[PDB]
Amino acid sequence: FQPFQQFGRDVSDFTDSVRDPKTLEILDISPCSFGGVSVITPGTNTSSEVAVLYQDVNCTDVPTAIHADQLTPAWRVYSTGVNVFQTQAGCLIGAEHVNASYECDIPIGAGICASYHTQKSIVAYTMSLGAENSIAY
Amino acid sequence: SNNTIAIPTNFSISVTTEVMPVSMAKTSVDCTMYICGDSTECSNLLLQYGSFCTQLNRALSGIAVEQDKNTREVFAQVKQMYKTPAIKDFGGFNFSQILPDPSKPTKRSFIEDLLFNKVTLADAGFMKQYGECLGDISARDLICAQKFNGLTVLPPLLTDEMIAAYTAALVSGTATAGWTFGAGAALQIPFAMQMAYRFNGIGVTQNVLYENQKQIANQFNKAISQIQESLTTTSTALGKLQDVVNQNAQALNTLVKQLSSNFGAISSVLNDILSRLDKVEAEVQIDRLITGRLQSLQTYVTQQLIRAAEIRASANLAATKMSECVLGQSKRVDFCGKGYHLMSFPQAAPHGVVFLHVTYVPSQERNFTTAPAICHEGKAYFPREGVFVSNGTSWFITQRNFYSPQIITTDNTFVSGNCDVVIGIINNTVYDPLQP
Amino acid sequence: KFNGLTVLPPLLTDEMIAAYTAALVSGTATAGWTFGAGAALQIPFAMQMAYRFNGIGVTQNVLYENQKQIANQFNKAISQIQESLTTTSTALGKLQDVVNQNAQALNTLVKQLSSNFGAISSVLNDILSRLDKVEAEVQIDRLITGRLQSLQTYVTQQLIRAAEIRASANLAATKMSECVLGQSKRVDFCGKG
Amino acid sequence: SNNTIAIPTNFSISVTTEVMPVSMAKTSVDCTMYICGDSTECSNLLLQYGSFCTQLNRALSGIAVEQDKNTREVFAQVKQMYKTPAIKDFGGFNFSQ
Ligand SMILES: *[C@@H]1O[C@H](CO)[C@@H](O[C@@H]2O[C@H](CO)[C@@H](O)[C@H](O)[C@H]2NC(C)=O)[C@H](O)[C@H]1NC(C)=O
Ligand SMILES: *[C@@H]1O[C@H](CO)[C@@H](O[C@@H]2O[C@H](CO)[C@@H](O)[C@H](O)[C@H]2NC(C)=O)[C@H](O)[C@H]1NC(C)=O
Ligand SMILES: *[C@@H]1O[C@H](CO)[C@@H](O[C@@H]2O[C@H](CO)[C@@H](O)[C@H](O)[C@H]2NC(C)=O)[C@H](O)[C@H]1NC(C)=O
Ligand SMILES: *[C@@H]1O[C@H](CO)[C@@H](O[C@@H]2O[C@H](CO)[C@@H](O)[C@H](O)[C@H]2NC(C)=O)[C@H](O)[C@H]1NC(C)=O
Ligand SMILES: *[C@@H]1O[C@H](CO)[C@@H](O)[C@H](O)[C@H]1NC(C)=O
Ligand SMILES: *[C@@H]1O[C@H](CO)[C@@H](O)[C@H](O)[C@H]1NC(C)=O
Ligand SMILES: *[C@@H]1O[C@H](CO)[C@@H](O)[C@H](O)[C@H]1NC(C)=O
Ligand SMILES: *[C@@H]1O[C@H](CO)[C@@H](O)[C@H](O)[C@H]1NC(C)=O
Ligand SMILES: *[C@@H]1O[C@H](CO)[C@@H](O)[C@H](O)[C@H]1NC(C)=O
Ligand SMILES: *[C@@H]1O[C@H](CO)[C@@H](O)[C@H](O)[C@H]1NC(C)=O
Ligand SMILES: *[C@@H]1O[C@H](CO)[C@@H](O)[C@H](O)[C@H]1NC(C)=O
């Protein structure tokens, strides 16, 4: 900061930094909601299970990109554990990764789809592009 | 002149590049985060504006899903992922530049590598990971301003390795199975014998390929090399794609900057009203920001719907050129590039497709005297195909698109009526192979 | 013009468009297909029509054996275009309504300046004459927001209409290539028959 | 009937007119003059709305340049300005009109 500047704003007039008036240190301000989150679901009335995609978050960072200490326990279940899967489009949690490719049911992105699939689970997989074939030229 | 005709004595194989946009950035907006900026008080006021945010998110979700349809319906036209053949030269035609190269891990062709280098993305890619915006003072960035205001780009469903996998399959089938690839299960054909069939599709006799095949292959190879030399040195060929990138970047940048507007409130900064005014009278100021910001956001969604319809119209056209130019041979003039269409090869490009149109171009035309009909013995003979032509001493039939003079036999011609009716009839002899 | 609305002239003046027309018909009259595929190759026009009859699947003789009838029918049919264009009032309706729509859009935009939008007056000088900044600015903002909203409407409508004109322009460009520079097998693309 | 066919014994040459729009009037708006007239006071308040005017002018400039594309891509398809032939009748076909 400049020696007399008290806060900083970006091109959006979002106040992104502030000088602490007591210590004179500079604090960054981040939005509470930061980043995109999207919920995978089959229909309600087929399962209440869901999976969560943290659209640009790194799977070890999910417990901090989400403020998992401030969340309810029922959400914090979706912050960690088994069934984390680092896709592109960020970390997917709550769907088990499966090595069989299938036609795309729910399009998650960056090559990944998910489906409610055989108990049943939400499973995530890479799309099959098509049938493998060769021409005996 | 009413009695002379120009026939091409030669031809050139031309390869022509057509660049088509197919998709745009799958933009997404957290409408509450944009308007009310995490403040709880404003969010209560935004509830009193009802369903506007839901309707805006629904619209942008339609745009996004449609971008995958556009990409799928262009590239995923072939259900069979015909793997790249081990040998890249067929009959002398060298496909090595448009097929993938196993010398690299990326399954792009060499041409596609140039295409993916020749366009620069405004973010260099969708990622700006969680920690990356909390940077130095110089590290302020319009992309971080976008994230802090709830604006994001979703990645496409098909990754570039998948688009390149489809184009590799399409060129592999085209290199090895011709038209049948579009009509059904791809049927193996020798490529020179496939090109011979495509010459008949022009109306050049099948021999003209085999009788010149080494020249034709050399011209094809050189033309593909001239594409590569242009795509390395050019700065403008993919402008139809870079300007789609630029337009969508600029639309988001103006949207975040529009948060700096006051819209007639005492301040552009929502915290600054809430800091400074009581709820009795802040709400009057907050409402001006809510309505103004919400108006700016609906402007963006409307123009995206406009731009998406334009891209979708372009994607439908690219999907038509894939079917008509790649999976077959098109009689539609200038549809599959200039010249008579022979073949097309699809190549992937960032948010687009590139068609290498291969066409026959007639060259070195020569003037000949010509006649509509021959009168042999009081009855008029017409060409079955082509035109009667005189080389100066002797009358022949030739095909129109390539000078190949043939003896005027009773096979090349059909007879109709006494030869008095046709104006410009001439008296040359018609040879009958039986009589000698 | 007083309110800042203007029409810019087209880049190609009508004499330049007419010059391209003249070249296109001249090539069609003298070189046929070759005009599209490459350097245009001279062909006698009766002999070009004979080829275009084969394109239908009518044997080449049927032209030469009837050429005077065909030429007369062609000439009369062109004359019937002239006689109808001299006497119709509606054949170009698809163009007159493109003129009318864009004129009407501008006329409603200037008339929208007569709106108050809930200000004390539609007239900006009248507010500024009558009120002090402390409270003029409230009234001025109601005019600014309403007027700026009226521009955003107009520009949206133009973007919609321009997309429609693209579709027609791309189609007309396709008919130039497929119908003028060639012969089309597409059943009903270049007119009936 | 399963065993009879109709064959045309004759034909008519037809000429048909298809009318197509290709461009529209290129339009330009001075967003400041439209909103504020000449009043300096209103122009200062309009600055507090920022880029709306710039964004509107950019949009209409896109329309305008696109109208020249539409005309060029229809008519300028041939690079050769083949001069009009001196004789307007070929084989009996009278191009003079
Ligand atoms: C068409 O023209 C090309 C050149 O414009 C001819 O190809 C050349 O032929 C000579 C003699 O065979 C070679 O020495 C050259 O290297 C060739 N160059 C190229 C670029 O092909 C070709 O022979 C002509 N075709 C016909 C049928 O006459
Ligand atoms: C096909 O074309 C290439 C030229 O593009 C020929 O040469 C190869 O070119 C690539 C780069 O383009 C190099 O990485 C290779 O090392 C080149 N190989 C050789 C032997 O020069 C290639 O040989 C051609 N293939 C055939 C079968 O003719
Ligand atoms: C098709 O019909 C037209 C008339 O509708 C025929 O033209 C007439 O032919 C007769 C005899 O040749 C002349 O007496 C008339 O004056 C012609 N009329 C016109 C308007 O040209 C024409 O011959 C018919 N076509 C065929 C192939 O039989
Ligand atoms: C071609 O058509 C015209 C009719 O439009 C024939 O007649 C001439 O037409 C123009 C107007 O288009 C008049 O100014 C001339 O005075 C007309 N001349 C005559 C002699 O009628 C014209 O003769 C036709 N040309 C040919 C070669 O047949
Ligand atoms: C008071 O302010 C001064 C100067 O900002 C700072 O050094 C100090 O730590 C603050 N608090 C106390 C208890 O002195
Ligand atoms: C986390 O991000 C780093 C780079 O910031 C990357 O190397 C790593 O792969 C990411 N996490 C995972 C699980 O891939
Ligand atoms: C999927 O395959 C990979 C192959 O490297 C393996 O590491 C992984 O354990 C497999 N997962 C399952 C669920 O089979
Ligand atoms: C064909 O004839 C015309 C007229 O004499 C002449 O101008 C032209 O150059 C000739 N073309 C060739 C290829 O001989
Ligand atoms: C015309 O073709 C015949 C082929 O038999 C040839 O003998 C003659 O020399 C040719 N004339 C010219 C002028 O090329
Ligand atoms: C061609 O034109 C000449 C005059 O240049 C004329 O004598 C001849 O009859 C015409 N023939 C044809 C078939 O047009
Ligand atoms: C063609 O032959 C007939 C009979 O020999 C003759 O009457 C006619 O004049 C000839 N025409 C030409 C152009 O030689």
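One is the number of the first residue shown, and numbering goes on along the chain from there.
Per deposition record, electron microscopy, 2.8 Å.
Even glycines carry a Cβ here, placed using N, Cα and C.
Looking at Swiss-Prot, the entry for natural variant B:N57 to K (Swiss-Prot position 764) says: In strain: Omicron/BA.1, Omicron/BA.2, Omicron/BA.2.12.1, Omicron/BA.2.75, Omicron/BA.4, Omicron/BA.5, Omicron/BQ.1.1, Omicron/XBB.1.5, Omicron/EG.5.1. Within 10 Å of the C-beta atom of B:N57 (variant position) sit 16 other C-beta atoms, taking all shown protein chains into account. Secondary structure from DSSP puts B:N57 (variant position) in a helix.
One entry in Swiss-Prot concerns the natural variant B:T152 to N (Swiss-Prot position 859). Its note says: In strain: Lambda/C.37. Neighbour density for B:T152 (variant position): within 10 A of its CB lie 21 other CB atoms from the protein chains shown. In three-state terms derived from DSSP, B:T152 (variant position) belongs to an extended strand segment.
Around B:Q247 (variant position), the same-chain residues at least 6 positions away in sequence with a Cβ under 8 Å from its Cβ are B:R307. Annotation note: B:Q247 (variant position) sits in a helical segment as assigned by DSSP. Annotation of the natural variant B:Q247 to H (Swiss-Prot position 954) in Swiss-Prot: In strain: Omicron/BA.1, Omicron/BA.2, Omicron/BA.2.12.1, Omicron/BA.2.75, Omicron/BA.4, Omicron/BA.5, Omicron/BQ.1.1, Omicron/XBB.1.5, Omicron/EG.5.1; the original residue is retained in the structure shown.
Counting every protein chain shown, the number of other Cβ atoms lying within 10 Å of the Cβ of B:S275 (variant position) is 10. In Swiss-Prot, a published natural variant is listed as B:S275 to A (Swiss-Prot position 982), annotated In strain: Alpha/B.1.1.7.
Sequence-distant neighbours of B:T320 (variant position) (same chain, 6+ residues apart, CB-CB distance under 8 A): none. B:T320 to I (Swiss-Prot position 1027) appears in Swiss-Prot as a natural variant; the accompanying note says: In strain: Gamma/P.1.
Sequence-distant contacts (6 or more apart, same chain, Cβ under 8 Å) of B:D411 (variant position) comprise B:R384, B:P433. Swiss-Prot lists B:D411 to H (Swiss-Prot position 1118) among its natural variants, and the accompanying note reads: In strain: Alpha/B.1.1.7.
In sequence order, the variant positions from B:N57, B:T152, B:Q247, B:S275 that place a Cβ under 8 angstroms from a chain A Cβ are B:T152. Between the CA atoms of B:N57 (variant position) and B:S275 (variant position) there is a gap of 30 Å, rounded to the nearest whole number. Proximity to ligand 6 at the level of Cβ atoms, with a cut-off under 6 angstroms, picks out none of the variant positions B:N57, B:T152, B:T320, B:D411.
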